[PDB]
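Read through the structure below, which is laid out as structure tokens, and then see the notes.
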Amino acid sequence: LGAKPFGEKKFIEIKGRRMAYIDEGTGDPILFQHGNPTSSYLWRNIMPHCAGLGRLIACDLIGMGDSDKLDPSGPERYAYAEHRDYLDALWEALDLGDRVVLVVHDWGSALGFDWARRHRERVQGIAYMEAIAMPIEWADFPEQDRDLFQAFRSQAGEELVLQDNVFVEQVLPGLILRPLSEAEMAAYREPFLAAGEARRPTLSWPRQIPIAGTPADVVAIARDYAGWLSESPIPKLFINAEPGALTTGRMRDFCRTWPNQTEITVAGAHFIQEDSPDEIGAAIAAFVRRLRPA
Ligand SMILES: [Ca+2]
Ligand SMILES: [Ca+2]
Ligand SMILES: [Cl-]
């Protein structure tokens, strides 16, 4: 597997803040976007498979990875809309061109799907896995994690996450089938070593998941890209997971109705990149080779 990151971290100022990202190679972008509570590090063993197939980019969401924190931070900070404003500006600053291939996961998919809907003419292909493909109901949420996430979305969330770093220390490992190494966990907890607001992004995210109609704004956004994706002819690669976690049941049933889509199944729960990186990288590279023929 390997715990070493892919390439060197680069920095650029956005909205008066500093954001970190990986940008290696030349040509049309193959954009990898992580979710909660990860960073660009999540794709370290996947991006290599796309070597020479394009400009390999992986951005650290604001307040995450090596990107700046948003002070003053609080319950109102790090909502989906705010993350979008920063990511939109970062992607604009990167001069991506008009033949972008998106590779998304978790909140990176909500952000990526929305961006794609808004810049559809610039999207050459979309590879996704364990994504937030549509608004859901509690019955659709994984049973084993249902109570905990309901707790995150309650006044108990602050103690769980800001004080005890539960999303990083409990959820993350709990949704990876193979044992992580000391170095791998170190890389994941690094941005959240300090108790308090430094960990706010990992609490604000679960409170943004479009479940049972709340929050209304994210539900509407997801409803929008869900409808669009179900009709868009843009080529797609759906990397299904077994047993999987988020993209199972009804949501998986929905994703499987999407047009011009190739699907493969790999072993894993939610953070499948840590369980089947080679299968995932190989599939993405093949997908790209078909989208960018000699
Ligand atoms: Ca071109
Ligand atoms: Ca585990
Ligand atoms: Cl979340």
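By the numbers in Swiss-Prot, the shown part of chain A spans 3-296.
Recorded method is X-ray crystallography, 1.8 Å.
Positions of Cβ are set from backbone N, Cα and C atoms, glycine also.
Quick look at what Swiss-Prot lists:
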- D108: active site, nucleophile (ACT_SITE)
- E132: active site, proton donor (ACT_SITE)
- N38, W109: chloride binding site (BINDING)
- 31-155: domain 'AB hydrolase-1' (DOMAIN)
- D108 to A: Loss of activity (MUTAGEN)
- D108 to N: 58% of wild-type activity (MUTAGEN)
- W109 to L: Loss of activity (MUTAGEN)
- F151 to L, W or Y: Increase in activity (MUTAGEN)
- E244 to Q: 38% of wild-type activity (MUTAGEN)
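Structural mapping of features recorded in Swiss-Prot.
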residue	record	Cβ contacts under 8 Å, 6 or more apart
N38	chloride binding site	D108, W109, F169, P203, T204, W207, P208
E132	active site, proton donor	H107, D108, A243, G246, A247, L248, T249, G270, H272, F273, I274
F151	mutagenesis position	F143, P208, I211
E244	mutagenesis position	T267, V268, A269, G270
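When Cβ atoms from all protein chains are considered, those within 10 Å of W109 (mutagenesis position) total 25, not counting its own. Taken in sequence order, the recorded positions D108, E132, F151, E244 that lie near ligand 3, meaning a CB under 6 Å from one of its atoms, form an empty set. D108 (mutagenesis position) falls within a strand segment according to DSSP. For the recorded site, the residue listed as 'active site, proton donor', the DSSP three-state label reads strand. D108 (mutagenesis position) is surrounded by 26 other CB atoms, counting those within 10 A of its CB over all protein chains shown.
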